[PDB]
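Let me give you the structure first, and then I'll get to my questions.
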Amino acid sequence: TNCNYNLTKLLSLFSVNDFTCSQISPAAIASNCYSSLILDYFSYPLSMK
Amino acid sequence: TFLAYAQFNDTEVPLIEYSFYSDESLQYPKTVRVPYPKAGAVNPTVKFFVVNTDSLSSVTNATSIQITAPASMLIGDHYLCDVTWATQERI
Amino acid sequence: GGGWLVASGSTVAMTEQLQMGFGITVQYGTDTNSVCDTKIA
């Protein structure tokens, strides 16, 4: 809700394989300022991309 | 193109056992064991799969897509009683 | 509701590395974009 974020902070830590957006681009998703931010995570196979 | 297959599970199905005597030279008879459900006993379960044989590969274990039974079957013991292909891509 | 609920579940063999999925949803506006103005400092 009220804080700020990096991608050094949690994305270079992984081997990113694919990165898709809607009504935004990944570049923007990294740049911009938001009222709210939601991060869902789970286990999931690349095989079911 | 596709190979559809069934998988049966006899894990909880009771064994029928009986003697096989064989040739006169077999000293101790063989006990044959067969999973066989008698009326009312626990039945085998069935699951159904389809694999695309054109996209097989040695780099990668094949992917079998499981096709799941209808809801009216899932609520209790059922069987898979018929498999018929309609077209190259309809089953 | 009066009937049954029914479900079925499928698996994929675990991979050596472990592969994950992350979904993001950002909300803009309406005058409070504080993830990067009503704070005292």
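Numbers in chain B track Swiss-Prot; the residues on display, in order, are 221-311.
According to its header, the structure was obtained by electron microscopy, 3.9 Å.
The backbone N, Cα and C atoms fix where each Cβ goes, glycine too.
Pulled these from Swiss-Prot:
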MUTAGEN   B:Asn229 to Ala  Does not inhibit dipeptidyl peptidase activity, interaction with ADA and homodimer formation
MUTAGEN   B:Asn281 to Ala  Does not inhibit dipeptidyl peptidase activity, interaction with ADA and homodimer formation
Using DSSP reduced to three states, classify B:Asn229 (mutagenesis position) as helix, strand or coil.
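The three-state answer is strand.
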List the Cα distance (Å, whole number) between B:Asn281 (mutagenesis position) and B:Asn229 (mutagenesis position).
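Between the Cα atoms of B:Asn281 (mutagenesis position) and B:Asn229 (mutagenesis position), the distance comes to 22 Å.
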10 Å Cβ neighbour count around B:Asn229 (mutagenesis position)?
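B:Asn229 (mutagenesis position) is surrounded by 12 other Cβ atoms within 10 Å.
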Within 10 Å of the Cβ of B:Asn281 (mutagenesis position), how many other Cβ atoms are there?
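Cβ-Cβ neighbours of B:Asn281 (mutagenesis position) within 10 Å number 11.
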